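Okay, so here's the structure we're looking at.
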2 protein chains.
Amino acid sequence: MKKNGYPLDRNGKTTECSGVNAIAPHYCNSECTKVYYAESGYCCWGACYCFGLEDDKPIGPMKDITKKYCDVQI
Amino acid sequence: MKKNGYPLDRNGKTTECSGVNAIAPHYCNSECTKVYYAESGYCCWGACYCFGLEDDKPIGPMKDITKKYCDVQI
């Protein structure tokens, strides 16, 4: 089963996105698909949020309010 | 067959999106799904762009550069 969330890098941190990369999904969509092999992604509250990540991919912890807000588009 | 594009309203115009509704997909996603019965949507260059619109839904004309840029997420 796949999942959605903020993928973490080797330093245990999320991928920041701001400015033009916060308004357009392209930057985060590229990171999500090419680096974490997810189905898609966009910038959700300052960090790249991905959809369709494989279950083994480490993602950042988040409150229910944040998760519900970020899950959109797939 | 479904299609993607800028749905037009009764006045033959697109749905404008700016400010917080240009940074977050929620506004346009709601319009796209609830008003035009599409699968999803987001703000692409100042207007709500929808995915999965039924073929009979009138959409705004756009150049190839704009279409390729907007098609992301589905």
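Sequential numbering from 1, following the chain as shown.
This deposition comes from X-ray crystallography, 2.1 Å.
Just so you know, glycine gets a Cβ as well, placed from its N, Cα and C.
Taken verbatim from Swiss-Prot:
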type: MUTAGEN; residues: B:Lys2 to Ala (Swiss-Prot position 19); note: Small effect on toxicity and binding affinity to cockroach neuronal membranes
type: MUTAGEN; residues: B:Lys3 to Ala (Swiss-Prot position 20); note: Small effect on toxicity and on the binding affinity to cockroach neuronal membranes
type: DOMAIN; residues: B:3-71; note: domain 'LCN-type CS-alpha/beta'
type: MUTAGEN; residues: B:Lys13 to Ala (Swiss-Prot position 30); note: Small effect on toxicity and on the binding affinity to cockroach neuronal membranes
type: MUTAGEN; residues: B:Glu16 to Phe (Swiss-Prot position 33); note: 743-fold decrease in toxicity and small effect on the binding affinity to cockroach neuronal membranes
type: MUTAGEN; residues: B:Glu16 to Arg (Swiss-Prot position 33); note: >10000-fold decrease in toxicity and small decrease in binding affinity to cockroach neuronal membranes
type: MUTAGEN; residues: B:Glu31 to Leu (Swiss-Prot position 48); note: 29-fold decrease in toxicity and 158-fold decrease in binding affinity to cockroach neuronal membranes
type: MUTAGEN; residues: B:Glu31 to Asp (Swiss-Prot position 48); note: 8.3-fold decrease in toxicity and 43.6-fold decrease in binding affinity to cockroach neuronal membranes
type: MUTAGEN; residues: B:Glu31 to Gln (Swiss-Prot position 48); note: 27.3-fold decrease in toxicity and 74.5-fold decrease in binding affinity to cockroach neuronal membranes
Three-state secondary structure, B:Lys13 (mutagenesis position) (per DSSP): coil
List of residues, in chain order, with Cβ under 8 A from that of B:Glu31 (mutagenesis position) and at least 6 apart: B:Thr15, B:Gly41, B:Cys48, B:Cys50
Summary of DSSP states over the domain 'LCN-type CS-alpha/beta' (B:3-71), given as helix, strand and coil counts: 21 helix, 19 strand, 29 coil
B:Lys3 (mutagenesis position) and B:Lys13 (mutagenesis position), distance between Cα atoms, whole Å: 18
Site with most surrounding Cβ atoms, counting all protein chains shown within 10 Å, from the mutagenesis positions B:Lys3, B:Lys13: B:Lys3
Integer Å distance between the CA atoms belonging to B:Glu16 (mutagenesis position) and B:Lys3 (mutagenesis position): 20
In the chain carrying B:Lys2 (mutagenesis position), residues 6 or more apart in sequence that have Cβ under 8 angstroms from it: B:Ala38, B:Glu39, B:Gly52, B:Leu53, B:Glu54, B:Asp55
